Amino acid sequence: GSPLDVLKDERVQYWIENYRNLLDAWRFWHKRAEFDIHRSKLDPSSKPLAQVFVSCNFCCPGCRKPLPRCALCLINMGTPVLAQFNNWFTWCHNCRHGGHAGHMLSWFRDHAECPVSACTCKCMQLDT
Amino acid sequence: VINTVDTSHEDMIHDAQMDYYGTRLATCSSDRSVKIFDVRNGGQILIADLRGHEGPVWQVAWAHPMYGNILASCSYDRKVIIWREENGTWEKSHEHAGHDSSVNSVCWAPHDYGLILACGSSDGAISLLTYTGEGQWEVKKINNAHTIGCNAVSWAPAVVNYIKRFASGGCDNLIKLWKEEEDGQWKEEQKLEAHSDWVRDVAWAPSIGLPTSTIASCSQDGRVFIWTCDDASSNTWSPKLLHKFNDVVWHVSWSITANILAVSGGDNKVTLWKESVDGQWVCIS
Amino acid sequence: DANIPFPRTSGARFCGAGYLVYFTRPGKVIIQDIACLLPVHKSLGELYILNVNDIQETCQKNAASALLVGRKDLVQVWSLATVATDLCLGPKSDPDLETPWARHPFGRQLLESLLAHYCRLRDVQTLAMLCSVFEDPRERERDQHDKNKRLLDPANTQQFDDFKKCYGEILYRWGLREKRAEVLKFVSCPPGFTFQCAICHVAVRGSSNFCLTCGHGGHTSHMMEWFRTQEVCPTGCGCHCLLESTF
Amino acid sequence: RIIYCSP
Ligand SMILES: [Zn+2]
Ligand SMILES: [Zn+2]
Ligand SMILES: [Zn+2]
Ligand SMILES: [Zn+2]
Ligand SMILES: [Zn+2]
Ligand SMILES: [Zn+2]
Ligand SMILES: [Zn+2]
């Protein structure tokens, strides 16, 4: 409950950064997140930003084109149908080949190649 | 095994077609109603209802799952109604009445081309409704396509761009074969005429890589003709009879690999054909 | 209604992969199984392992399945394929050295004979699997040698690809998609800002997720672990991502 | 051996 006259000081913001960096070192990642939830609910001035953006390659409000479909059940991007993470519609940032969040988790348990033929990227194992 | 579902209808039943995965069952009828039955481990339960088309129903055809859950209905009323469904309920989506005579048949196009629906109505015309997107459709027309009106339509398997081809035939027993030029016109190519009076149904065999295009036919005079051709690009269509029953033949169907043909006509019966090594079609059951 | 061929009351039709429907006037829709009629079987389909690395293991593993099912010509053909695909018969680049195994009569010709017989029998399954497994100066000679090098004729690639497309379509019919990917793996012809993580901050390069609204993403297993128990943005954004990311 | 033995 300190005000916006000593919480904006350089000294106090240095201690916060070092503690957050220290937590990342101990591999206590989920504990760091709970701390940022508390910080978010108390100091809105340090809110994060968006990192995702949809940039259609054609113009799609202008080109009237849909986003790509999954490589297993082939249904398009957005059509409907706990276990709600399954239809999360993940992506790949190197091969530009995505699909339904749960469909490849079942497929990647026995193979190590991109579902799309004529592509030689091992999507999951590239992280490690 | 044998699976049976009670129709619970009050009037006749004209057609019944299942779904792509084998997990649905649609029923058209003359009660001006469609009753979708979920068939799974032998049990008849309802999922929807079609309480109104302004007339009896004739033929329904399910669309490819790639594009969602789409069902079409061509019937007596001069209207073709689609049933795109959302959020677990079946709802009327779009209709058009581009005819002045009862719609005879509808057959969904191959999925490679897009989501196309051919409509052969009884007024000597064919309308191909293409999906433009954003809830809009385009309705083409080819007037004076028949002198008595096409009874039924069929789509040709897709080959390697692309060249759209489909087959149709009317009540003048002059079955023809269409085509589409680069501009967009549905130019005519040929006209087979080895039929007696009328041709009710026309069916085109699936393609599995063999260099041979096979077309079935069934005339209002008892005859099941297999119009095989294997002349690459010489265009030689040589009819070959298979039988001649005691009454009118109604519907001809194919298998996935085009090894069995099932023809059920006016005799209130269904017989299963084949293609022997010698080259004669015999019954099995 | 002049054009009135009205009293339609009977019809037969093939549906699904292994199914048949028909109805009649005395009227319930009776269907039937035809799985043993068509030359293809779903049961054998589920077992057919395929692989690009260890070819021999695939052949010997598929060999036992047909015996486990009842078919016989396959428990022969798969064995022949096993003995006719060993790395000992590896071709050599130089044309001088030795005659290629393709020109041996038990080589290409056997493949053509088997393909022709199963074409007559109309069994796209075995065709697809066999084709997939078997897949001025002196300069103008190595090109012809490479043409003769192969066990499959370069002049009919289209038909092989058509077989491999058709089997994939039937597999989709049945309800198996992983196998549809394995088979199609062999076909020749083809089918701003903000790049950091949000739960461990290490740069991401492979598979990832994010909300459309939040714009916060990261490793896929990371999101599995995080959303296994909560409903909030990991970076203090306030989004209930189960109500935003999904439809 | 394969071609002529024990079908
Ligand atoms: Zn756009
Ligand atoms: Zn890829
Ligand atoms: Zn999917
Ligand atoms: Zn990748
Ligand atoms: Zn991470
Ligand atoms: Zn957020
Ligand atoms: Zn979110």
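In chain C, numbers come from Swiss-Prot; the residues present are 531-556, 645-753, 835-890, 919-974, in order.
Backbone N, Cα and C atoms are what each Cβ position is placed from, and that goes for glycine too.
The Zn(2+) 2 binding site feature in Swiss-Prot is assigned to C:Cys927, C:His946, C:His949. The Zn(2+) 3 binding site annotation in Swiss-Prot covers C:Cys938, C:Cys966, C:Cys968. According to Swiss-Prot, the Zn(2+) 4 binding site annotation covers C:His943, C:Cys960, C:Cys964, on the basis of experimental evidence. Experimental mutagenesis is annotated in Swiss-Prot for C:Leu698 to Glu, with the remark: Abolished interaction with WDR24 and assembly of the GATOR2 complex; when associated with 728-E--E-732.
Mapped onto this structure are the features recorded in Swiss-Prot.
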residue  : record                : contacts (Cβ under 8 Å, 6+ apart)
C:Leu698 : mutagenesis position  : C:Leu728
C:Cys927 : Zn(2+) 2 binding site : C:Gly945, C:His946, C:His949
C:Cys938 : Zn(2+) 3 binding site : C:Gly944, C:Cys960, C:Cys966, C:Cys968, C:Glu971, C:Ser972
C:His943 : Zn(2+) 4 binding site : C:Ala925, C:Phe937, C:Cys960, C:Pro961, C:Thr962, C:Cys964
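In the structure as shown, the Cβ atom of C:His946 (Zn(2+) 2 binding site) sits within 10 Å of 21 other Cβ atoms. Using a cut-off of under 8 A between C-beta atoms, the recorded positions C:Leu698, C:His946, C:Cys966 that neighbour chain A are C:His946. Checking the binding-site residues C:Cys927, C:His946, C:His949, C:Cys960, C:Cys966 for a CB within less than 6 Å of any atom of ligand 5 leaves C:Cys927, C:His946, C:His949, listed in sequence order. Listed binding-site residues: C:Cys960, C:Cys966. The one with the lowest count of other Cβ atoms within 10 Å of its Cβ is C:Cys966.
Candidate recorded positions: C:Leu698, C:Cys927, C:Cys938, C:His946, C:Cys968. Those with a Cβ under 6 Å from ligand 7, in sequence order, are C:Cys938, C:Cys968. C:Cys938 (Zn(2+) 3 binding site) falls within neither a helix nor a strand when secondary structure is assigned with DSSP, and so counts as coil. Filtering C:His943, C:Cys960, C:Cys964, C:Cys966, C:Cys968 by Cβ distance to ligand 6 (under 6 A) retains the following binding-site residues: C:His943, C:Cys960, C:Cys964, C:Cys966. C:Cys964 (Zn(2+) 4 binding site) is surrounded by 21 other CB atoms, counting those within 10 A of its CB over all protein chains shown. Checked against ligand 4, the binding-site residues C:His943, C:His946, C:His949, C:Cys960, C:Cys966 give no residue with a Cβ less than 6 Å away from one of its atoms.
By a Cβ separation below 8 angstroms, chain D lies close to these of the recorded positions C:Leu698, C:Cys927, C:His943, C:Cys960, C:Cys964: C:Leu698.
When secondary structure is read from DSSP and collapsed to three states, C:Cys960 (Zn(2+) 4 binding site) falls in the coil class.
C:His949 (Zn(2+) 2 binding site) counts 21 other C-beta atoms within 10 Å of its own C-beta, drawing on all protein chains shown.
For C:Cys968 (Zn(2+) 3 binding site), the Cβ neighbour count at a 10 Å cut-off comes to 26, with all displayed protein chains included.
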